[PDB]
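Visitor: Sending over a structure as structure tokens; questions will come in a sec.
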Amino acid sequence: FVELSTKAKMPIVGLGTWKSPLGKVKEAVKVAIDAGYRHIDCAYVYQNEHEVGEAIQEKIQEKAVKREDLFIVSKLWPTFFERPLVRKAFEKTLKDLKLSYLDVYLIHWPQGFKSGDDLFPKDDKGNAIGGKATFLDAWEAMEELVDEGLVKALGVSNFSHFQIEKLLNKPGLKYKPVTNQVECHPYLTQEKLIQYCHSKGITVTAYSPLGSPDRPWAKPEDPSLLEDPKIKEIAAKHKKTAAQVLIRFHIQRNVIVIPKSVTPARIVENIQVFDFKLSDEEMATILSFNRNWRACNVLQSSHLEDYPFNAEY
Ligand SMILES: NC(=O)c1ccc[n+]([C@@H]2O[C@H](COP(=O)([O-])OP(=O)(O)OC[C@H]3O[C@@H](n4cnc5c(N)ncnc54)[C@H](OP(=O)(O)O)[C@@H]3O)[C@@H](O)[C@H]2O)c1
Ligand SMILES: C[C@@]12CCC[C@@H]1[C@@H]1C[C@H](O)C3=C[C@@H](O)CC[C@]3(C)[C@H]1CC2
């Protein structure tokens, strides 16, 4: 755990659930809990939260864990920023998860998108279609949720310092963002954005810590952290896997990390990261692999407002 401005305890390692398929995700979450995971990262857009919910309700009753020891996170999709929709999204998420409250609710992407069914609505240009409500509007609706004891804190994802500044400077702000969940690994180090978020008492949660291989768009030329020779060199030095090393890198930097898996053996491997330490040389070396490479760069909505990736941090 990394303590939040809330004086609350987010576990430093959690299980990611994007692309975890129906039928394998329940068991993945069950295994996760037995192996000691308590933080689980979820999203409405993942279309598997109900199955994640089944896993949690079981272990709960089964007495393998207590709900206050769990830390469950979900996100709000940009096509749902309009106030009545923020609440419909949330209730679906909450109900699927079979929870009475979320520990953190995040805005998934900063730019609001045209409402409807297309999760990614575009023009016959391929470009995305903006909507009426902004993320500020969404935050207001989200703030209501914390007042009712249904969410315990709020956070953002895929926000640049600019978006965070815009949010912290909002009139009437009732609730501050606890974390900024972004892509982070040795190819995308994120030094400035982390510096910035820490200087504001906002934690950083690193997504795609392993390089997201299984992302659909993966091209074979694309860099590959899991088979990086120099990463595997350092892993071997510690009788550990490359995945282990990639995960531990964040922890040593005070950054929360959430690797994804539905393979039981790997789910277990990915948390045996509290029994070894990378040296200073090893961090410095791994830090110097930065390439400003992003595995999740599919949206490309540079034309719309508040596009996070164009900025330096
Ligand atoms: N806020 C956001 O926008 C956002 C974006 C992206 C991701 N995320 C979150 O962060 C998590 C990040 O992961 P990702 O799925 O995007 O990428 P990732 O964790 O970096 O990659 C997952 C891949 O690694 C494989 N894998 C897992 N553990 C392994 C190990 N020990 N050895 C070898 N291979 C291993 C998995 O395969 P198996 O599953 O088959 O084991 C899966 O194919 C997500 O699941 C999601 O919860 C959030
Ligand atoms: C094609 C979609 C529409 C359905 C969801 C798809 C993916 C889902 C993914 O979680 C994601 C997260 C954020 O980094 C935003 C970008 C992607 C890559 C996203 C692009 C749009």
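Here chain A follows Swiss-Prot, giving residues 4-316 in order.
In case you wondered, yes, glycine gets a Cβ from its N, Cα and C as well.
Okay, these came from Swiss-Prot:
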type	residues	note
ACT_SITE	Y49	active site, proton donor
BINDING	20-22, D44, 160-161, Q184, 210-217, 261-273	NADP(+) binding site
BINDING	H111	substrate binding site
MUTAGEN	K125 to L	Increased affinity and reduced catalytic activity towards all-trans-retinaldehyde
MUTAGEN	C299 to S	Decreased affinity and reduced catalytic activity towards 4-hydroxynonenal
MUTAGEN	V301 to L	Reduced catalytic activity towards all-trans-retinaldehyde
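Quick one: where do these features end up spatially?
Guide: Using a 10 Å radius centred on the Cβ of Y49 (active site, proton donor) and all shown protein chains, the other Cβ atoms total 18.
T266 (NADP(+) binding site) has a Cβ environment of 12 other Cβ atoms inside 10 Å. Reduced to three states, the DSSP call for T266 (NADP(+) binding site) is coil.
The Cβ of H111 (substrate binding site) has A46, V48, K78, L79, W80, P81, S160, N161 as same-chain neighbours under 8 Å, each 6 or more residues away in sequence.
With a cut-off of 8 Å between CB atoms and residues at least 6 apart in sequence, the same chain places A131, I132 near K125 (mutagenesis position), listed in sequence order.
Of all Cβ atoms in the shown protein chains, 16 besides its own fall within 10 Å of the Cβ of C299 (mutagenesis position).
When secondary structure is read from DSSP and collapsed to three states, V301 (mutagenesis position) falls in the coil class.
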Visitor: Which recorded positions from the set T20, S211, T266, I270, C299, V301 come within 10 angstroms of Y49 (active site, proton donor), judged by C-alpha positions?
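Guide: Checking each Cα against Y49 (active site, proton donor), the hits are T20.
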Visitor: Specify the count of other C-beta atoms within 10 Å of the C-beta of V301 (mutagenesis position).
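Guide: If we count other Cβ atoms within 10 Å of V301 (mutagenesis position), we arrive at 11.
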Visitor: With an 8 Å cut-off on Cβ-Cβ distance and a minimum sequence separation of at least 6, pull the same-chain contacts of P262 (NADP(+) binding site), or say none.
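Guide: Those within reach of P262 (NADP(+) binding site), by Cβ under 8 Å and sequence separation of 6 or more, are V16, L18, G19, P212, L213, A246, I250, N273.
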Visitor: In the three-state scheme derived from DSSP, which category covers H111 (substrate binding site)?
Guide: coil
Visitor: Compare the Cα of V301 (mutagenesis position) against each of the binding-site residues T20, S215, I270 and report the nearest.
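Guide: Its closest listed neighbour, by Cα, is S215.
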